[PDB]
Amino acid sequence: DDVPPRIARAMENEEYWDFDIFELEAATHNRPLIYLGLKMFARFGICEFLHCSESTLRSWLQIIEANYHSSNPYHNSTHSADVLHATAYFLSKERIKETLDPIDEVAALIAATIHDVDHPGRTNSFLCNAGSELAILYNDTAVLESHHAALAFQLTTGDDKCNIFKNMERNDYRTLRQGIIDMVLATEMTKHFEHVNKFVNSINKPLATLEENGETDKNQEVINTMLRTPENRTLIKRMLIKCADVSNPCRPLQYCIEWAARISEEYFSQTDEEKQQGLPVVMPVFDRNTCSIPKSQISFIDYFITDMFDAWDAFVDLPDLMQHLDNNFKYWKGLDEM
Ligand SMILES: CC(C)Cn1c(=O)n(C)c(=O)c2nc[nH]c21
Ligand SMILES: [Mg+2]
Ligand SMILES: [Zn+2]
């Protein structure tokens, strides 16, 4: 409701892919998540679905945001707000609206918001090599992701004023909780190819086969019937959050560059600490004294981004993202100059 002018302007056209997330960051003084969250959640009528107070929502968003470390160059609440923005953009797509149920939407927007809560700016392999308490707690398995999901629920249901799930019927909540957990866990990168390949084999290939029969009468019905099964909506949701999570390369050039600087600095920090403690260095390439950020981005894009967005774009139709990805890939290439 009552929001300072500058912040109101910063939340300009959050519906467009081109969005100045850094101006929101500055305007909100490192509190972009509560502002974009409230607006996004309202535009999607989430409390009206969970039966919560716009006041209980604020308390929730506030506690989740506070548990994102501002000190992290990359994994701070701004990254979360950015992922939330990409998620809403995807949910707003015809293909997605025509495939997911409102409860999947709720799961996605919430998953995006909490997916990295309390991230320490270190990778899972680092926590394991160090014997960090979280690594011991989670038996060196999907350490951070399990933690984001768990801590999130502990903060939410641990206080009546934060519990945006308080007024839900056990069954509905139970299903929403499982969906949220599934999406957060799906962000662990070691499972990257498993998730993308399943999406390609169960969504893109079968759909191309049906779309060969043209776009006639019952044809479409057969298509919509197949895409809406619980199994497929799950694979679609996993793909959606994964793509929102690493969508930086598909953003306007200025933003793309900033995101690359932030994540790189976070990785360099870790490398300096690993060698300092004599711990095994996991990202030998990510050393601030040896690593070329543009070349690293190129490799990153070729390895994870290209094929994954290829598949996502074929299913949802995202020319804007693909054009940005091409332009940015060319920029990093153009910076060679040598
Ligand atoms: C290898 C990948 C899982 C981690 N990773 C990376 O290496 N670079 C360079 C990124 O920009 C990036 N953004 C998210 N994850 C990233
Ligand atoms: Mg994560
Ligand atoms: Zn993330």
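Chain A is numbered as in Swiss-Prot; the shown residues are, in order, 482-819.
We read in the header that X-ray crystallography, 2.1 Å was used to get this structure.
Any Cβ shown, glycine's included, is placed from N, Cα and C.
Database features, via Swiss-Prot:
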ACT_SITE  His556  active site, proton donor
BINDING   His560, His596, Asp597, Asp726  divalent metal cation 1 binding site
BINDING   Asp597  divalent metal cation 2 binding site
MUTAGEN   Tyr748 to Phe  Increases sensitivity to several nonselective or family selective PDE inhibitors
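Look at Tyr748 (mutagenesis position): DSSP puts it in a helix. For ligand 2, the nearby recorded positions are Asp597; that is, of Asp597, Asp726, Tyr748, these have a C-beta under 6 Å from one of its atoms. Separating the Cα atoms of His596 (divalent metal cation 1 binding site) and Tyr748 (mutagenesis position) is a whole-number distance of 19 Å. Annotation for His560 (divalent metal cation 1 binding site): spatial neighbours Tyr549, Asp597, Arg743, criterion Cβ-Cβ under 8 Å with sequence separation of six or more. In the vicinity of ligand 3, defined as a Cβ distance under 6 Å, the following of the recorded positions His556, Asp597, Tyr748 are placed: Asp597. Summary of the divalent metal cation 1 site environment: with the site residues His560, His596, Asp597, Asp726 set aside, the chain residues having Cβ atoms within 8 Å of the Cβ mean position are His556, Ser561, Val564, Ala593, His600, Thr668.
Taking every protein chain shown into account, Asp597, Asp726 are the binding-site residues, and of these the Cβ with the most other Cβ atoms within 10 Å belongs to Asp597.
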